[PDB]
Amino acid sequence: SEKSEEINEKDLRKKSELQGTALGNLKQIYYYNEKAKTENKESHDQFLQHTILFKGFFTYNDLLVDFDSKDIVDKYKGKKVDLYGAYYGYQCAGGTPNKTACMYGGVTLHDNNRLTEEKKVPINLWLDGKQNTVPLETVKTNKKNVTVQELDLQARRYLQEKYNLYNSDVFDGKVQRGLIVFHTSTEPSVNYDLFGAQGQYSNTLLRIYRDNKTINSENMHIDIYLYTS
């Protein structure tokens, strides 16, 4: 947890710098989008080498997961895995033509990954430097090693609900800059600029999760820095 005054100095992209439909499409992803959330699944099918193809995942009927590389694919190919991420259909290719949804990362190993009790992830939130209280129930997980994507999706859904994050200025979105930090103790902290995604559609806005980054959920909290300028 940094001084809101120091974070304010990083070059965070401003909301006014989003070209086109990216803003409407960021609100769609973090607020309206359906997510793939299932446990105990396995697949050794692929389309390209850096992907794992879940045939008939949907009961879209196929789910194609994309990773940074084959090296990552290999840790999950043929294993029992849990899935939690956002998917899309626009620009998606790889399985039953016309019936494949695509997702970036969101895969964790299923075995021995269940928690003693569900973890409520604490969140520290600052708005223009004033600390705001966030209910403990906001972000929760049952995984011991969880994807940053699973936590970010929960965190941003709340920022949208309570702070109109991805609403236009006219529809009361007052936040112009922001940073989310997953503050881990034992491993490097991940931080994302809330207005820093690239492209305007899901196929590119969601690539930030392609790395399948996973962290230990115990002993960490989330720091959120929001600014109205």
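We're sticking with Swiss-Prot numbering for chain A, so the shown stretch reads 25-83, 88-257, in order.
Quick check of the header: X-ray crystallography, 1.9 Å.
Cβ from N, Cα, C; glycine included.
What Swiss-Prot records for this protein:
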type	residues	note
BINDING	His211, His249, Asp251	Zn(2+) binding site
MUTAGEN	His211 to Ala	Almost 10-fold reduction of the binding to major histocompatibility complex (MHC) class II
MUTAGEN	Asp251 to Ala	Loss of interaction with the beta chain of HLA-DR1 through the zinc-dependent site
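Surrounding the centroid of the Cβ atoms of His211, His249, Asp251, where the record places Zn(2+), the chain contributes additional residues within 8 Å, namely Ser25, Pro150, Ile151, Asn152, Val209, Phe210, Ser217, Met248, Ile250. A separation of roughly 7 Å, to the nearest angstrom, links the Cα atoms of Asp251 (mutagenesis position) and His211 (mutagenesis position). Counting only residues at least six positions away in the same chain, the Cβ atoms of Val149, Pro150, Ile151, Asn152, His211 sit under 8 Å from the Cβ of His249 (Zn(2+) binding site).
Between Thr83 and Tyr88, the deposited structure omits 4 residues, and the straight-line distance between their CA atoms comes to 8 Å.
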